[PDB]
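Reviewing the structure listed below.
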There are 4 protein chains.
Amino acid sequence: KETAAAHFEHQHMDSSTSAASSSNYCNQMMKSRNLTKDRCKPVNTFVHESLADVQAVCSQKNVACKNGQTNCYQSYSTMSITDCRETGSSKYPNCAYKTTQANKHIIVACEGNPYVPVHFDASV
Amino acid sequence: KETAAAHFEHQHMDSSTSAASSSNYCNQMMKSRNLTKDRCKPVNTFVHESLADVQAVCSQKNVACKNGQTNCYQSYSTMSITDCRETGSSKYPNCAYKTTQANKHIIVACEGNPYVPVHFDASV
Amino acid sequence: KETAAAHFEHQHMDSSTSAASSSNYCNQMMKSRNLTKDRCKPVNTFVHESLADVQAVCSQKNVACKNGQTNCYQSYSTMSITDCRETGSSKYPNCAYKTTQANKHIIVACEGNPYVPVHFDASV
Amino acid sequence: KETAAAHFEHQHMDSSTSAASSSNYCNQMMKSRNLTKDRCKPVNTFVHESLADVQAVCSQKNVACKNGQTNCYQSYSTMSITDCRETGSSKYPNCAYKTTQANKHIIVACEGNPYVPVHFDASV
Ligand SMILES: Nc1ccn([C@@H]2O[C@H](CO)[C@@H](OP(=O)(O)O)[C@H]2O)c(=O)n1
Ligand SMILES: Nc1ccn([C@@H]2O[C@H](CO)[C@@H](OP(=O)(O)O)[C@H]2O)c(=O)n1
Ligand SMILES: Nc1ccn([C@@H]2O[C@H](CO)[C@@H](OP(=O)(O)O)[C@H]2O)c(=O)n1
Ligand SMILES: Nc1ccn([C@@H]2O[C@H](CO)[C@@H](OP(=O)(O)O)[C@H]2O)c(=O)n1
């Protein structure tokens, strides 16, 4: 409760579903994964692919992370992701999000043994 | 001194090209705009639109900034951008950048009178 | 059904009054113009100005439409309008609408030949 | 011109030697295989294995291609390869290469019927 890798799948993995359907998505999932219990998390990406496909990004294109660290990797291919961006109104506790489905490259930080994602840097 | 407004333009505006001409665009631009002076800026986005069109984003879709502030705005339209991301092997002061040209919505933070971009939040 | 231009006239023009005469202006209008016959249209603005005046906006300030298209135009001058949202006290067909009277710049999408309004985007 | 698989054979197979026999293997081979005709091809890998062994990789571990396509495959076993890279002082028409010999898993793109290597993607 809980490893960095577990924390990553907690915040960023949702393989239950293939894409985004209704704009209640982030609204509902941000609440579910305990992302709106203290403050409306401003931005959070969910990845709709197998855990294996996301984990494999750790052996693909090496790139610098946003903080300047160099343990980040961009997926070679597009992935099904849902970008969750808190709306301009939106007040805690009633957190509201603009749900946005897309097919972007993802960029994740990787570390440890096994060599897996531990943070979601960006989609591109 | 420098106005945040002008600082934004310097770091993120490239109205002269409609797109990135080559895969060397970023390497060129990151140095010419002096963003690799003290450190390799890991991420920097350039916008290939008029200053008017970019400034106009300030009256478009209001959203939360990455830091949670509420003065951010997402363009209604996609815009021509170039994402510059530092390579994994890049080492200051010899900074190197992957280039990704794309049509994407931009998210800028706005403030002041006139009410204009002063930070580049994200592209989606 | 209707041409695009005609549809705009029927839904948004009201040159027969200086303003909403009552807190239930929307409700006699949302009916009179068949906006509440198959539903309760959530939002609908009535412009208490000249059709020509409104059509002229198609040659004023070009601005990005909310949907990302770029054929939108903002009036230079303010216009008398009525904003129709519906009161909580409203389930179809017994429709009740929250009315509001104001002088705002309007934003319309225009197209065709002649270049005329086909959609009402926002009042600012 | 040659067919995909044949191009691959002509570019990447050297089943006649077990390893680069000297520091100048690449210089002679890049010449020999006509890889310096119009330009100094910046990097090229020669595999010191039988052809069928390399083709068999098309049925081994499926991985993402650097271009992001999904038809790439990583070899279960390490293979004898020679890495050839332009040496810096290399200048067309006088190309010059650094020869590096190693045991690595190759990654190749495969396509067609029969499913055969048509592009060499990386050595890992
Ligand atoms: N594109 C983005 C940008 C930020 N984020 C989230 O917001 C945080 C960045 O401030 C990240 O925390 P981790 O990097 O700890 O996952 C990530 O959860 C995201 O999920 N997608
Ligand atoms: N998508 C992104 C992420 C970061 N950045 C740049 O990275 C910096 C740190 O996040 C930002 O500084 P400003 O937002 O102050 O311009 C912005 O310049 C960007 O330009 N595009
Ligand atoms: N300020 C606003 C915002 C929306 N609307 C209505 O909202 C509807 C959908 O956004 C529009 O229908 P048209 O697109 O047919 O004009 C428009 O009639 C309005 O009439 N005034
Ligand atoms: N390790 C690598 C990486 C790239 N390459 C070569 O680099 C070229 C383009 O990256 C490829 O040409 P083909 O697509 O003709 O194989 C491939 O031959 C290589 O031969 N070994």
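So for chain D, numbering is Swiss-Prot's, and the shown residues are 27-150, in order.
Heads up, the Cβ atoms here are built off N, Cα and C, so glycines get one too.
Summarising the annotation, Swiss-Prot assigns active site, proton acceptor to D:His38. In the three-state DSSP assignment, the secondary structure recorded for D:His38 (mutagenesis position) is helix. The local packing around D:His38 (mutagenesis position), expressed as other Cβ atoms within 10 Å of its Cβ over all shown chains, amounts to 19.
Within the same chain, residues at least six positions away from D:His145 (mutagenesis position) with a Cβ under 8 Å of its Cβ are D:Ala30, D:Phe34, D:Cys91, D:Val134, D:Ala135. Under the three-state DSSP scheme, D:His145 (mutagenesis position) falls in the strand class. Feature annotation from Swiss-Prot assigns active site, proton donor to D:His145.
As a published mutagenesis entry, D:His38 to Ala appears in Swiss-Prot alongside the note: Loss of activity.
Under the heading of mutagenesis, Swiss-Prot lists D:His145 to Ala and annotates it as follows: Loss of activity.
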